[PDB]
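Report on one structure; see the data block that follows.
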There are 6 protein chains.
Amino acid sequence: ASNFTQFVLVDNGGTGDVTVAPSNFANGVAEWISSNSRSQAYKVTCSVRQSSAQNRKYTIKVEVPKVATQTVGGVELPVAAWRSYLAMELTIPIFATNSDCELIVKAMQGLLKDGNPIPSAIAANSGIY
Amino acid sequence: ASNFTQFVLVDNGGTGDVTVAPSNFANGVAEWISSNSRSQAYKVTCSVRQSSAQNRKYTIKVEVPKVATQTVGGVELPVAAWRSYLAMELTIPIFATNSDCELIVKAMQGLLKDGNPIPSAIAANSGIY
Amino acid sequence: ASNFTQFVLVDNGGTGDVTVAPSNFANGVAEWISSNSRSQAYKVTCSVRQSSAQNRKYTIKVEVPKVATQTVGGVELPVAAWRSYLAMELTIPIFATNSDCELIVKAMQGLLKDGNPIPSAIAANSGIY
Amino acid sequence: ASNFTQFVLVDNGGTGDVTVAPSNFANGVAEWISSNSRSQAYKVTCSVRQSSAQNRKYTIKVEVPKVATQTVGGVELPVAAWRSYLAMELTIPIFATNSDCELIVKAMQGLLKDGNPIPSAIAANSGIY
Amino acid sequence: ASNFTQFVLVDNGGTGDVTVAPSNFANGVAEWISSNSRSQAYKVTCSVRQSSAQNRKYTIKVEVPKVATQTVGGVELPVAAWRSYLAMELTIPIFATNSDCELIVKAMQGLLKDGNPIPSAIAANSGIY
Amino acid sequence: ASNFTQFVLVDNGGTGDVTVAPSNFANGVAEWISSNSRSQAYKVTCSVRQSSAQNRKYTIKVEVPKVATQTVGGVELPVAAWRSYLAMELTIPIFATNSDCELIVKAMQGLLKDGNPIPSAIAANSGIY
RNA sequence: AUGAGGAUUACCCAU
RNA sequence: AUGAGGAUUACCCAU
RNA sequence: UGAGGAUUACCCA
RNA sequence: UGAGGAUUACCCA
């Protein structure tokens, strides 16, 4: 097919959407970044390897910029204060069929669906209670 | 009043929906499992920690089982052929606003939306190209 | 530009076609895998290195699986009864021009063309006679 | 019956065709050589052995010469500036039927079909990208 | 859709133009070579690395050959009399905007524009005075 | 001739052009800088030496200021955050004639020509893909 | 703390 | 990391 | 190097 | 066994 295309990472309904696009493919590690300074950009990387005899493993990483009081194109230090890092590791047994995998994706979509426990906690600087 | 509620992890249009419910909160780790035997249950765990002086870290894990019946010693037992493991870590600076966090959530959602690169690859048993 | 795309490995008319898509490309080794269970997938790997000062060397590898189900304890998994392994090494001197290479490729294609000694022998569990 | 006959190794339309004919078949190793100076000839060898109790193993070898004249002391001899060396090993389990073999052969033919990743890379002094 | 495309390295008005094409991307190093034998080809390589926590470094190399024919052992081989090597390293802070980078590109272009000091000296086999 | 004259480094078509001019010649190392504080200036240096028995080598260095959110004449720390550094090394065999050198220059101009892979990647905080 | 480190998975490994 | 360090050129050298 | 083996980018002389 | 080398049915770990 060729899935390495640009896509919408943050959907604000047309107005203010954040689109991320192909920016690197060194070592099979695909990368997408928004149209920003790399210090203030949205970054997404993803790769697959066979972690072991009977397991394959996808490693996905996301970097999201702190936007409140942000200064576009400015030098903001320390970097750790202005960025959030997401690191996902997905282990899938070599026996999983496409169907099995489709389900695994659905579970991930469900986990983060709007209004569910986890996404709500995160969106409110909260934990579970 | 409490965000520790049950939610549908896998949505199949109200029929075959894998719904998960609160099952434990011992040791600051919120757990959720499906209505199966502990050996065949879908499991979701979450925990927040002030990882650093200026950071907070959410640790989330999901277990997707391949339910099966095994004849161990002439007797049938409900078991899992294998399990797929999702493990994600999210680091957020303390300086992040509630709006800054909503941004992070929206991004994770857009990341896994149907048709986009990553979920397409996972469901197809392929890499990004 | 990119030649690390998916292609048809086995041509069975239009339906039954075995297609192999990119999966990984780490450490200078490109890898293609057919869809569905990694356990029953076809695999193809390729790499090129400068073997010596005068020669460049290609190493192609192909795995053909014998799709089968495996029942153990009443638990059935998608597996491969066995696999056929092809491994080839092509050495080409740095003096070879694009024309010399096209010729080398034609030789390989001719060696396997239908009806010729070698593919015929292989296709019939035979040797030469 | 006999498959140890001459065949076209390189197909250049009808004229320019490189044909290789049987030359020797000692010690279980069949050998084909193109006509004229053995020094500038194309060579092809093939053999099959029972590698282990379960597997049979084919070993095919092809040599592509770079025809050139060599003058030394005013004495010119027909030689080969250099040679390109192809060596492949195909392992097939004794459980493979004639159908399984025909499939394995189709995979090899597909791997080298024109326009596919590998033959393209080779034909252009390239690797994968 | 991909910036890894062929391009004309040396422009001689469409006649004698040295055009270079993608040839390899193994190990995160993008390669391009001309349609010659590997021994007489123009070669261009590029790679980006996050050299520091706050920097990114592009490493670019170009090889310009002096094509020639050498009689080694009475036999003629296509070779290079000598090669000229260009090696440039560019360090860009992560804080650089896309506009900040365009500025860098424009500068490098102006640096080598015909008639300016540096290219004038290089083409004249002299220094700056 | 006397090539050590002022020239246009960044060409914005008259309006906003950046002209760099002679500022130092200590030790044969020619320098040009823009009309700015040395902390915010565009700097260009260049020298030639015979690196070895049969090689001459030009060393060219360029410094480009981060302009987005820049404060003219202000004190901006850290320096590494507000500046990009280019370092080119050009090795030319002593056999290269003026013609050979003219070509070497053309290859450099081509490499960085507008719309080509490299300059496009750089201008977009990207790598090759 | 970091790892496109591993897992039988709230554990283990390396720097 | 730095070098107006070297190369047969994705390598090597010094601090 | 190998008409060396394989559990196929691993291991033997 | 080897994305080990070759002067290609040879030789190295």
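Chain E residue numbers are taken from Swiss-Prot; in order, the displayed residues are 2-130.
If you check the header, you will see the structure was determined by X-ray crystallography, 3.0 Å.
Using the three backbone atoms N, Cα and C, a Cβ is placed for every residue, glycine included.
For the recorded site, E:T46 (mutagenesis position), the DSSP three-state label reads strand. Long-range neighbours of E:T46 (mutagenesis position) (same chain, six or more residues apart, CB within less than 8 Å of its CB): E:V30, E:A31, E:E32, E:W33, E:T60, E:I61, E:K62. As a published mutagenesis entry, E:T46 to A appears in Swiss-Prot alongside the note: Loss of repression of replicase translation. 80% loss of binding to the operator RNA in vivo.
Annotation note: E:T60 (mutagenesis position) sits in a strand segment as assigned by DSSP. Here Swiss-Prot notes a mutagenesis experiment, E:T60 to S, with the remark: Loss of repression of replicase. 20% loss of binding to the operator RNA in vivo.
Among the mutagenesis experiments that Swiss-Prot reports, E:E77 to A is described with the note: No effect on the organization of the T=3 capsid, but with a loss of thermal stability. No effect on infectivity. Long-range C-beta contacts of E:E77 (mutagenesis position), restricted to its own chain and to partners at least six residues apart, with a cutoff below 8 Å, comprise E:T70, E:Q71.
Swiss-Prot gives this note for the published mutagenesis E:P79 to A: No effect on the organization of the T=3 capsid, but with a loss of thermal stability. Complete loss of infectivity. For E:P79 (mutagenesis position), the count of additional Cβ atoms within 10 Å of its Cβ stands at 19 [all protein chains shown].
In sequence order, E:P66, E:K67 make up the list of same-chain residues 6 or more apart from E:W83 (mutagenesis position) whose Cβ falls under 8 Å from its Cβ. Looking at Swiss-Prot, the entry for mutagenesis of E:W83 to R says: Complete loss of viral assembly.
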Intermolecular Cβ proximity, mutagenesis positions E:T60, E:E77, E:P79 versus chain C, under 8 Å: E:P79
Cβ-Cβ neighbours of E:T60 (mutagenesis position) (radius 10 Å): 15
Cβ under 8 Å to chain D, applied to mutagenesis positions E:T46, E:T60, E:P79: none
In three-state DSSP terms, the structure that E:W83 (mutagenesis position) belongs to: strand
Candidates from E:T60, E:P79, E:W83 close to chain F, where mutagenesis positions are judged by Cβ under 8 Å: E:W83
